[PDB]
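For reference, the structure discussed in these notes is given below.
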Amino acid sequence: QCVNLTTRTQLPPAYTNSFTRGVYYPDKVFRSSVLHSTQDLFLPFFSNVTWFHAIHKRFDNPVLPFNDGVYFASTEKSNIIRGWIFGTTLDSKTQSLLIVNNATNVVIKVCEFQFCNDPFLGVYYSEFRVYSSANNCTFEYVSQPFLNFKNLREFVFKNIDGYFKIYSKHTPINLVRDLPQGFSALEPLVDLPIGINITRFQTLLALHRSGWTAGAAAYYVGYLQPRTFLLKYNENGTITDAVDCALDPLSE
Amino acid sequence: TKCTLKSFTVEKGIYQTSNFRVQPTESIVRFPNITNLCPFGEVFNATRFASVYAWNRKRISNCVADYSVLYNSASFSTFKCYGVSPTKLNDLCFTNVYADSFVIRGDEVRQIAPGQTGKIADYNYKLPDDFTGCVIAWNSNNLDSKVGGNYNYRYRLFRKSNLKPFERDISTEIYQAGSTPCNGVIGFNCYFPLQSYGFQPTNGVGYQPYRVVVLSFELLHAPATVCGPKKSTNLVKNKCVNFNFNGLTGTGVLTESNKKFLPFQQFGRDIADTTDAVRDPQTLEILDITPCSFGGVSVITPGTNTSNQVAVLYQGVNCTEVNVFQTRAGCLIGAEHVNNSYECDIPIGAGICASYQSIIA
Amino acid sequence: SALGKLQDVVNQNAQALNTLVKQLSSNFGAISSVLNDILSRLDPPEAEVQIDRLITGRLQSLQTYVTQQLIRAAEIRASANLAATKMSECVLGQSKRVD
Amino acid sequence: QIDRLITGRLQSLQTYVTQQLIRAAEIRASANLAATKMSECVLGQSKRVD
Amino acid sequence: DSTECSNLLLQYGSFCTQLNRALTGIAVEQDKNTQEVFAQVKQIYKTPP
Amino acid sequence: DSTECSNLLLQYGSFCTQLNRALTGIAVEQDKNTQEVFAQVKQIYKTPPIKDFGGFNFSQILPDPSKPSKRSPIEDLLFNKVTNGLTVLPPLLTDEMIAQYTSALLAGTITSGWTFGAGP
Ligand SMILES: *[C@@H]1O[C@H](CO)[C@@H](O[C@@H]2O[C@H](CO)[C@@H](O)[C@H](O)[C@H]2NC(C)=O)[C@H](O)[C@H]1NC(C)=O
Ligand SMILES: *[C@@H]1O[C@H](CO)[C@@H](O[C@@H]2O[C@H](CO)[C@@H](O)[C@H](O)[C@H]2NC(C)=O)[C@H](O)[C@H]1NC(C)=O
Ligand SMILES: *[C@@H]1O[C@H](CO)[C@@H](O)[C@H](O)[C@H]1NC(C)=O
Ligand SMILES: *[C@@H]1O[C@H](CO)[C@@H](O)[C@H](O)[C@H]1NC(C)=O
Ligand SMILES: *[C@@H]1O[C@H](CO)[C@@H](O)[C@H](O)[C@H]1NC(C)=O
Ligand SMILES: *[C@@H]1O[C@H](CO)[C@@H](O)[C@H](O)[C@H]1NC(C)=O
Ligand SMILES: *[C@@H]1O[C@H](CO)[C@@H](O)[C@H](O)[C@H]1NC(C)=O
Ligand SMILES: *[C@@H]1O[C@H](CO)[C@@H](O)[C@H](O)[C@H]1NC(C)=O
Ligand SMILES: *[C@@H]1O[C@H](CO)[C@@H](O)[C@H](O)[C@H]1NC(C)=O
């Protein structure tokens, strides 16, 4: 089942500053009281990240190029964002990856799905309209659920050697509109063996029915670039500060 | 000391002659308690395989793997392993295994190798040059040949460009071999991309069916899920042991740690990028790997004109790990420690000196 | 920065030791920097070549370390001879030498 | 071919740096002697013979 | 300017950084030597006319 | 601990012996340097218990009896302000004995002038 949403209000996408966010652990290695220089796909400091809104009438669910990695920031309350759409052509011709978090668990599937042009979920105050068919499945994985704006959700998605790395961090914030300025290293959550080509992605939202109403949420998309970071490890082994080696001569 | 100095007369002094090295007592192997056996029966003993243009890939992970049943079998004609020793397949641990099963003919089995050419290598199945894994090929004349011809096995014969490694092409588009747009209809200079093998039991071994399973092991900076059936021994700590933690081989004195690893953090590294702590695969316990008490063996002697008595200094070695006296420099054997203070005759270090009067320190 | 000279000597010695440690992580053209991985992954005819590459790389690193340690030892010996001269002439007597 | 050229040029560069370090040590010793002469012969009268 | 040469040179580790550090030490040592020899006074004295 | 690596290393001869001999020469050279710098007196002098030096105060440079290290306050400040086959050999003279040598030199130059450096 698919439904065209024709009550949207036209608005250009926003942009904002990344500050010092998007840092994640490059590996599964504990380090104590040491500075480690690493070369990997990292998010540049103070970069221009694309800002999308969900407010009422804004409902931002486009398809964006994946590039070499995706940093997803979510200023979320009441759990509007439920999952993601990963693929190349987003149809039954190729094989696509589905990440969903419903009311019980998280489901990760690599199958040939027929995606709708406008995919969404719905809460009645009972509506699933994200696909119409699923033909050839190769990988299924059912796990425990990961989940004023009250919650901040950071995610890093990487496609390296046929391995899909999902890094995540939950942060309690109380800032009304923009991203807070601070440091929070993202722990690795799950590595999925997929071995598939992914070049495009799309966020999945949920409708509110009482037509339709969009719940208040905001999210940010940043792009990962190959660079060097100098990470500081404390006595307890958490990354407390980082240096971007290609940002400015002082950090160089 | 005479052997080291290449002289028969040793002058009074201290001479570094050898290198003490604590040797490991026993071997400890700790693996996760996974007992479900890896599905190699579905890979190798399937009723029907697939054609080489549509070669079948199977993901093996999260199971204990037994490679002894593959090696001892007397049907596998080709067991060519690249990057790994075929006998040492049982020893190592990996994270993910990719099983590519297909059926080819005999003369083109040699094309399934890194760096060769041919129709299978160019248009059907290409192996990367950095391939780490094995190729297992066996004759299947009884199962894949029929009297009158078995034409259900096809190979891609025509393609515009050569394939990428680990890429498949199941498309059926009519290959134009001339300059005529013929609209996807077979005829003059328009050929079907797929051509049948046509296997018969009377055909020669160059044109006989061979089933090929290509096992690809990938080993990243990830926790290993595919391991051998090596048994996990009991945890013996505070002793110099050879150890194998989830494929992480080494030698050390494993003790109890106070480090707080995060749940994803398996092992640990120090400031000098050496592995100094691991998580126990079974009980999820952090164990510090201190290494072995290596030391310099120095011989303290007066002149051979005076006496033949010697003392041995093990530098930086505690006396419980080797007239025995403990110094900050190390363990000194053969010198009687006295409470009196004299001038330094033979320097030992850390305020310790030796002299002859017997040898005193 | 009053005691910069001693801190510089300590930092140079620690940095040289750390560099000598970090030279073990370089394969010097071999497939891996770990001897156990080479001995478990390859047959002795090719493991001999890979171990030989690691041996010549580590030997070159050790020779470089010993050479720079000898140069620093000569510099420290010159400084210590100067310090002994100052101990003899400024502390144990009154010196007429200007500055 | 580049491996052979790299090891040859690296050996040459290490030899050059070693020679530069030895000459720099010699020049540093000479400069310390010159500073001693500047302090003791120019800024004062020296009783040291020759 | 050959990138393949630098990619092969990275297998040998931090030899180039060591050589640059040694040459930088020599270069600052020359300035230290000149500073020690000639700058022994902080007052610029002038002769009478 | 690889025996095959050592068997291949034996083809290169006595390089390891030369490196060990050079490091041993450096190690004994450090002790010789400390011996030449600090051990210039064979008599361990002490200051008198009464510090009557005509108004001159040496408390900041004399050893503090209250401290277990027997160091001067200046020496204590100096010690506070300084922060795989590898072994570190301890120095022949410990920090306590070097402090004792400096204390003996200070007592000699305070109580006896320059006479102790030239004789009794
Ligand atoms: C929602 O809108 C999209 C875009 O207008 C529709 O997608 C098109 O559907 C028509 C139906 O015949 C196709 O001919 C077009 O090729 C489609 N567009 C693309 C780009 O493929 C979609 O069908 C609409 N959904 C519903 C339920 O009507
Ligand atoms: C020499 O100097 C020391 C330190 O400057 C003097 O010690 C001080 O004595 C007064 C009382 O006489 C105390 O209130 C201070 O706290 C002391 N200072 C320290 C750092 O302990 C000492 O009196 C001076 N004279 C003699 C003869 O020793
Ligand atoms: C981000 O990009 C938009 C349009 O691309 C631009 O208007 C804006 O000034 C940029 N912001 C920064 C901080 O570069
Ligand atoms: C969530 O999805 C799983 C996967 O199909 C399903 O078993 C479960 O019933 C779903 N829960 C709800 C509340 O819809
Ligand atoms: C994929 O699905 C289509 C639609 O049912 C089917 O015709 C095709 O055989 C499937 N391919 C594979 C490899 O399963
Ligand atoms: C992945 O998909 C994109 C777009 O379809 C394509 O340009 C690219 O070549 C593909 N990469 C691989 C390795 O198949
Ligand atoms: C490290 O953890 C301890 C508790 O184990 C805590 O008291 C301390 O503040 C922590 N330090 C940092 C820098 O997080
Ligand atoms: C396939 O079946 C034969 C029949 O005895 C057996 O010997 C062999 O071990 C089986 N191979 C696998 C991989 O299970
Ligand atoms: C088996 O391993 C799991 C972790 O993978 C652990 O929780 C459990 O206690 C282990 N059981 C035994 C009997 O060692």
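To match Swiss-Prot, the residue numbers of chain B are left as they are there, and the shown ones run 299-620, 641-675, 691-694.
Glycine is no exception: its Cβ is also placed from the backbone N, Cα and C atoms.
Swiss-Prot lists B:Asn343 to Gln among its mutagenesis entries, and the accompanying note reads: Reduced viral infectivity. Around B:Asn343 (mutagenesis position), no same-chain residue six or more apart in sequence has its CB under 8 Å from its CB.
B:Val483 (mutagenesis position): 7 other CB atoms within 10 A of its CB, across all protein chains. The mutagenesis experiment B:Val483 to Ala is recorded by Swiss-Prot, whose note states: Increased resistance to neutralizing antibodies.
In Swiss-Prot, the entry for natural variant B:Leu368 to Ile states: In strain: Omicron/XBB.1.5, Omicron/EG.5.1. The structure shown retains the original residue. The Cβ of B:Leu368 (variant position) has 19 other Cβ atoms within 10 Å, all protein chains considered.
What Swiss-Prot notes for the natural variant B:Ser373 to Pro is this: In strain: Omicron/BA.1, Omicron/BA.2, Omicron/BA.2.12.1, Omicron/BA.2.75, Omicron/BA.4, Omicron/BA.5, Omicron/BQ.1.1, Omicron/XBB.1.5, Omicron/EG.5.1. Non-local neighbourhood of B:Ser373 (variant position): B:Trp436, B:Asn437, each in the same chain, at least six residues away, with C-beta under 8 Å from its C-beta. B:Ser373 (variant position) falls within neither a helix nor a strand when secondary structure is assigned with DSSP, and so counts as coil.
Here B:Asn440 (variant position) comes close to B:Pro499: these same-chain residues lie at least six apart in sequence, with C-beta atoms under 8 angstroms from its C-beta. DSSP assigns B:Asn440 (variant position) to a helical segment in the three-state reduction. Natural variation at this site is recorded by Swiss-Prot as B:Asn440 to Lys, annotated: In strain: Omicron/BA.1, Omicron/BA.2, Omicron/BA.2.12.1, Omicron/BA.2.75, Omicron/BA.4, Omicron/BA.5, Omicron/BQ.1.1, Omicron/XBB.1.5, Omicron/EG.5.1.
On its own chain, B:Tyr453 (variant position) has B:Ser349, B:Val350, B:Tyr351, B:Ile402, B:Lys417, B:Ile418, B:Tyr421, B:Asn422, B:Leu492, B:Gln493, B:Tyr495 as residues at least 6 apart in sequence with a Cβ closer than 8 Å to its own Cβ. Record note (Swiss-Prot), natural variant B:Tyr453 to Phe: In strain: B.1.1.298. The unchanged residue is displayed.
All protein chains shown were included, and the count of other CB atoms within 10 Å of the CB of B:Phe486 (variant position) stands at 9. Here Swiss-Prot describes B:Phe486 to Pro as a natural variant; the accompanying note says: In strain: Omicron/XBB.1.5, Omicron/EG.5.1.
Under its natural variant entries, Swiss-Prot includes B:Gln613 to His with the note: In strain: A23.1. For B:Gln613 (variant position), the Cβ neighbour count at a 10 Å cut-off comes to 22, with all displayed protein chains included. Look at B:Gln613 (variant position): DSSP puts it in a strand.
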Inter-residue Cα distance where the pair is B:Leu368 (variant position) and B:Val483 (mutagenesis position), in Å: 46
Length of the line joining the Cα atoms of B:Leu368 (variant position) and B:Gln613 (variant position), in Å: 50
DSSP three-state assignment (helix, strand or coil) for B:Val483 (mutagenesis position): coil
Distance-selected recorded positions near ligand 8 (C-beta under 6 Å), from B:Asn343, B:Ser373, B:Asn440, B:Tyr453, B:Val483: B:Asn343
Recorded positions among B:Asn343, B:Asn440, B:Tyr453, B:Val483, B:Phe486, B:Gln613 whose Cβ lies under 8 Å from any chain F Cβ: B:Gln613
